[PDB]
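Got a structure here, written out as structure tokens. Questions coming.
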Amino acid sequence: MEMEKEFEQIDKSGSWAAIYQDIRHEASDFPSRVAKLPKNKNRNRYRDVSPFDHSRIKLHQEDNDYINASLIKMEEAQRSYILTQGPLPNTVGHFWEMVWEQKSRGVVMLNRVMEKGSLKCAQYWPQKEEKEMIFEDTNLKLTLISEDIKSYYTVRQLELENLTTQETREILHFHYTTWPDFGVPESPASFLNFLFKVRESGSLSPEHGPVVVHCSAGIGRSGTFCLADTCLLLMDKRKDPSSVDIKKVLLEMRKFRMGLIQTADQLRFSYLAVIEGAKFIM
Ligand SMILES: CS(=O)(=O)NCCc1ccccc1
Ligand SMILES: CS(=O)(=O)NCCc1ccccc1
């Protein structure tokens, strides 16, 4: 079926939970043996969210190459994304090592450091120009260059230096700051505006490594971002845009990381975002 009328049909019939459970039943199951090794326990935030072995990002290190991160490679859309958990106190150096090694231009953050009165990720970037951060375990330096605070999101320019080679690179930090503590946003307008700002920066384009996108677990809000982006790109590329099937795209993405889209409300929100976005594109 088309999307917008399938949407009204699920709303009128109140069957979002049944649609979402079908997706959960049909989703891929692949091994995640490296994630579950005892030496990696303090490298995982949640025991039930792990990268599959076949798609995990490897750190270029011989001691321990493990990070909780996955490469989502969308062949028809010609887009790739790295989805990862919010960094932990003992993985902030690994996180920036990955950004460096994968040649990423942008980092997309969809959570606040504290939500619901608890810490959802480490404070992993510097807040003042004159107070830079040094990650001694991976030999990197990170400096805040500029910050632009808007009503729904903040963009930061960061300088990442590989202290071993003295090479430097500019990294863009795109921080969506207004996702509610509970539920999903009422309108997708600010989320779509944010997606378009990431696109306009070059951070999603083939002349760079894959964008790094995270929330707390790296599957819910993060899944919504890449699902909406890929569906909109396919609608622009194909002769028949009504042939794009959001459930099929989501199942394809779940071949590369488990659990993408965590609730039926997130699924409904993803439909809403793609529907509204397809009208603005033209
Ligand atoms: C000392 S520093 O500020 O230059 N770098 C420390 C990296 C780190 C950041 C946040 C939480 C844990 C560790
Ligand atoms: C404003 S500036 O002169 O300090 N900017 C230089 C460009 C640059 C930005 C961020 C990271 C690396 C390079």
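So this one's X-ray crystallography, 1.6 Å, going by the header.
In case you wondered, yes, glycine gets a Cβ from its N, Cα and C as well.
Under the heading of mutagenesis, Swiss-Prot lists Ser50 to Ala or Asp and annotates it as follows: No phosphorylation. Swiss-Prot lists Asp181 to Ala among its mutagenesis entries, and the accompanying note reads: Substrate-trapping mutant. The substrate binding site annotation in Swiss-Prot covers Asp181, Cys215, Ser216, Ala217, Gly218, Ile219, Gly220, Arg221, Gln262. Record note (Swiss-Prot) on the mutagenesis of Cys215 to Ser: Catalytically inactive mutant; abolishes sulfhydration. Annotated active site, phosphocysteine intermediate per Swiss-Prot: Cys215, in sequence order.
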Give the distance between the Cα atoms of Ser50 (mutagenesis position) and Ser216 (substrate binding site), rounded to the nearest whole Å.
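Cα-Cα distance, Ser50 (mutagenesis position) to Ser216 (substrate binding site): 13 Å.
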Counting Cβ atoms within 10 Å of each candidate's own Cβ, which of the binding-site residues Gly218, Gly220 comes out highest?
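When each Cβ's neighbours within 10 Å are tallied, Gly218 leads.
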Let's check the environment of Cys215 (mutagenesis position): how many other CB atoms sit within 10 Å of its CB?
26
With H, G and I counted as helix, E and B as strand and the rest as coil, say where DSSP puts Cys215 (mutagenesis position).
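The three-state answer is coil.
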When you measure from the Cβ of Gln262 (substrate binding site), which residues in the chain that are at least 6 apart have a Cβ under 8 Å away?
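Listed in sequence order: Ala217, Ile219, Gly220, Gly223.
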Taking only the Cα atoms, work out how far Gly218 (substrate binding site) lies from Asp181 (mutagenesis position), in Å, as a whole number.
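Between the alpha carbons of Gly218 (substrate binding site) and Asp181 (mutagenesis position) there are 16 Å.
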What is the interatomic distance between the Cα atoms of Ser216 (substrate binding site) and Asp181 (mutagenesis position), given in whole Å?
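Rounded to a whole number, the Cα-Cα distance is 12 Å.
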